[PDB]
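To keep things clear, I will list the structure first and then write my remarks on it.
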Amino acid sequence: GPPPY
Amino acid sequence: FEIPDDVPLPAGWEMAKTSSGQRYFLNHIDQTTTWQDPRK
Ligand SMILES: *CCCCCCCC
């Protein structure tokens, strides 16, 4: 699960 | 761990922590987030 920007 | 400062980061690439040291790297040229990779 990649974090947002 | 496993991430010395022998080399800086890549250009157009911010960074940010999303947990206990989860310094996920923010790719600017591509606008994205990824765990360790460019540093180590
Ligand atoms: C905690 C098990 C699920 C974590 C892997 C999902 C990465 C997006």
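Numbering, chain B: per Swiss-Prot, residues 165-204 in sequence.
So this one's solution NMR, going by the header.
Every residue, even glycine, has its Cβ placed from backbone N, Cα and C.
Residues or ranges marked as domain 'WW 1' by Swiss-Prot: B:171-204.
Recorded in Swiss-Prot as a mutagenesis result, B:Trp199 to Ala carries the remark: Loss of interaction with ERBB4, loss of transcriptional coactivation function toward CTF and reduced interaction with PRRG4; when associated with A-202. Within its own chain, B:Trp199 (mutagenesis position) has B:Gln186, B:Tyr188, B:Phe189 as residues 6 or more apart in sequence whose C-beta sits under 8 angstroms from its own.
A coil conformation is recorded for B:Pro202 (mutagenesis position) in the three-state DSSP classification, outside any helix or strand. Swiss-Prot lists B:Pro202 to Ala among its mutagenesis entries, and the accompanying note reads: Loss of interaction with ERBB4, loss of transcriptional coactivation function toward CTF and reduced interaction with PRRG4; when associated with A-199.
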Cβ neighbour count (within 10 Å, all chains shown) around B:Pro202 (mutagenesis position): 14
